[PDB]
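I'd like to ask some things about the structure below.
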Amino acid sequence: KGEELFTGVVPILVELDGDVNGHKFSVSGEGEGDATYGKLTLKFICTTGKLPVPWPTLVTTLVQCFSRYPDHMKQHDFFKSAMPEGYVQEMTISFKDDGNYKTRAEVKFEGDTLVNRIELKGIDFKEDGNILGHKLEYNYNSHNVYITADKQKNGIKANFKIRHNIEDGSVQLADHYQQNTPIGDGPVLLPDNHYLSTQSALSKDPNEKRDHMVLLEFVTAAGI
Ligand SMILES: [Mg+2]
């Protein structure tokens, strides 16, 4: 059973290949998760050079199996129930008045390591918009990820709106539509409606010259 794999600290690897308006890039991340505390600590590096989009726009794409599900809600934790075989996570991320990302990720164990492998495609971004113009602040607001069951796909859907702070005081909305489906043929937990309360802090490694992001995140299930 999947939740048993998450009682301790688990190493995490994240590998993303991206193309946004023909700008090709890759990101590699390493860190660890401790679902007992809903806690993630990761460092991401752009391995191809400078990142052509703002780091905050990639946070939702770059492992909700590390959410803390309170004991009384453990029957609603799809994400761990799909492990170790894993799940596919697909998102459409619609940036208001701008372009969109489409992502497809596979999240699964490789040995004792939780791996998130992602392909991201971004299209129809404005050259001097907040994304390609790098007008987003290097910070991150707290959000609720609203989860519903998708019985016919044996999985879940999520809907939420990320509020990215713009450097002039305004907000760039990024609407998210998410679908997750198990990779394996074993049974999974199909949840009642609930949400994940997520808090994220972005920072820099003072000794790192590559383009990078240090992320500390807490994710807690609620709403039941
Ligand atoms: Mg077109």
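Here chain A follows Swiss-Prot, giving residues 3-64, 68-229 in order.
Even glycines carry a Cβ here, placed using N, Cα and C.
Record note (Swiss-Prot) on the mutagenesis of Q69 to L: In RSGFP4; increases fluorescence and shifts the major exitation peak to 489-490 nm; when associated with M-64 and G-65. Annotation of the published mutagenesis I128 to V in Swiss-Prot: In EBFP2.0; shifts the excitation and emission spectra to shorter wavelengths and increases quantum yields compared to BFP; when associated with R-30; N-39; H-66; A-72; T-105; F-145; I-150; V-155; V-171; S-198; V-206 and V-224; the original residue is retained in the structure shown. According to Swiss-Prot, the mutagenesis experiment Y145 to A carries the annotation: In Cerulean; leads to improved quantum yield, a higher extinction coefficient and is 2.5-fold brighter than ECFP; when associated with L-64; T-65; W-66; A-72; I-146; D-148; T-153 and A-163. Looking at Swiss-Prot, the entry for mutagenesis of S147 to P says: Increases fluorescence at warmer temperatures such as 37 degrees Celsius. What Swiss-Prot notes for the published mutagenesis of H148 to D is this: In Cerulean; leads to improved quantum yield, a higher extinction coefficient and is 2.5-fold brighter than ECFP; when associated with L-64; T-65; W-66; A-72; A-145; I-146; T-153 and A-163. Quoted from Swiss-Prot, the note on the mutagenesis of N149 to K is: Increases fluorescence at warmer temperatures such as 37 degrees Celsius. In Esmerald; leads to brighter fluorescence; when associated with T-65; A-72; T-153 and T-167. In VisGreen; leads to brighter fluorescence; when associated with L-64; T-65; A-72 and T-167. For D155 to V, Swiss-Prot lists a mutagenesis experiment annotated as follows: In EBFP2.0; shifts the excitation and emission spectra to shorter wavelengths and increases quantum yields compared to BFP; when associated with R-30; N-39; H-66; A-72; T-105; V-128; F-145; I-150; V-171; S-198; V-206 and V-224. The annotation that Swiss-Prot gives for the mutagenesis experiment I167 to T reads: In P11; increases fluorescence at 475 nm excitation and at warmer temperatures such as 37 degrees Celsius. In Esmerald; leads to brighter fluorescence; when associated with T-65; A-72; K-149 and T-153. In VisGreen; leads to brighter fluorescence; when associated with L-64; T-65; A-72 and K-149. Annotation of the published mutagenesis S202 to F in Swiss-Prot: In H9; increases fluorescence at 395 nm excitation; when associated with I-203; the original residue is retained in the structure shown.
Could you place the listed features in the three-dimensional structure?
Taking a C-beta cut-off of under 8 Å and a sequence gap of six or more, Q69 (mutagenesis position) has these contacts in its own chain: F84, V150, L201, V224.
Every protein chain considered, the tally of other Cβ atoms within 10 Å of the Cβ of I128 (mutagenesis position) stands at 12. According to DSSP, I128 (mutagenesis position) sits within a strand segment.
Secondary structure at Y145 (mutagenesis position), as computed by DSSP, is coil.
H148 (mutagenesis position): 19 other CB atoms within 10 A of its CB, across all protein chains.
Under 8 Å, Cβ to Cβ, and six or more positions away along its own chain, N149 (mutagenesis position) finds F165, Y200, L201, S202, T203.
For the recorded site, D155 (mutagenesis position), the DSSP three-state label reads strand.
Taking a C-beta cut-off of under 8 angstroms and a sequence separation of 6 or more, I167 (mutagenesis position) has the following same-chain neighbours: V61, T62, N146, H148, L178, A179, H181.
DSSP gives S202 (mutagenesis position) a strand state. Around the Cβ of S202 (mutagenesis position), 17 further Cβ atoms fall within 10 Å across all displayed protein chains.
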What is the nearest of the mutagenesis positions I128, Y145, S147 to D155 (mutagenesis position), using the Cα of each?
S147
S147 (mutagenesis position) to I128 (mutagenesis position): how many Å between their Cα atoms?
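Cα to Cα, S147 (mutagenesis position) and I128 (mutagenesis position) are separated by 26 Å.
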Taking the Cα atoms as reference points, how far is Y145 (mutagenesis position) from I128 (mutagenesis position) in Å?
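A Cα-Cα distance of 23 Å.
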When you tally the Cβ atoms that lie within 10 Å of each candidate's Cβ, which of the mutagenesis positions (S147, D155) has the highest tally?
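Neighbour-count leader: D155.
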